[PDB]
Every structure is written in C-alpha cells, then in structure tokens.
Amino acid sequence: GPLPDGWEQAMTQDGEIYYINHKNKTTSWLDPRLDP
Amino acid sequence: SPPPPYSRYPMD
C-alpha cells in the first residue's frame, strides 16, 4: 500500500522485495503500513 | 533472511 515515505520497496533478483528506509537507514522486507 | 544493508542495492 502507501508507505510512510521513509522506505521504498525494491525487488532483488533472489526473488525478495526489501524496503530501504532512507530516514532510519534500516532495511525491512515488507510493507509495515499493511500491518494494521 | 535478514534484509541486505541499506547502503546499497543487492544485484542478486
């Protein structure tokens, strides 16, 4: 869905999507806003 | 797996 805008979902060729958080400088695979 | 370092994008 629409992310908090700190992180962007990029697709790695291994077949996994990862969020690069430019604000917290941290990686997390899946959409955290879909958590609720 | 732990997500790759945000420093750069994995090409694999």
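Here Swiss-Prot sets the residue numbers for chain A, with the shown residues being 230-265 in order.
This entry, so its header tells us, was determined using solution NMR.
Every residue gets a Cβ built from N, Cα and C, even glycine.
Taken from Swiss-Prot, the feature domain 'WW 2' covers A:230-263, and the record attributes it to sequence analysis.
Same-chain residues at least 6 positions away in sequence with a Cβ under 8 Å from that of A:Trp258 (mutagenesis position) are, in sequence order, A:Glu245, A:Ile246, A:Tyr247, A:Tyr248. DSSP assigns A:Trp258 (mutagenesis position) to coil in the three-state reduction, placing it in neither a helix nor a strand. Looking at Swiss-Prot, the entry for mutagenesis of A:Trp258 to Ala says: Reduced interaction with PRRG4; when associated with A-261.
Here Swiss-Prot describes A:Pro261 to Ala as a published mutagenesis experiment; the accompanying note says: Reduced interaction with PRRG4; when associated with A-258. Taking all protein chains in view, 15 other C-beta atoms sit within 10 angstroms of the C-beta of A:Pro261 (mutagenesis position).
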The domain 'WW 2' (A:230-263): DSSP-derived helix, strand, coil residue counts: 0 helix, 15 strand, 19 coil
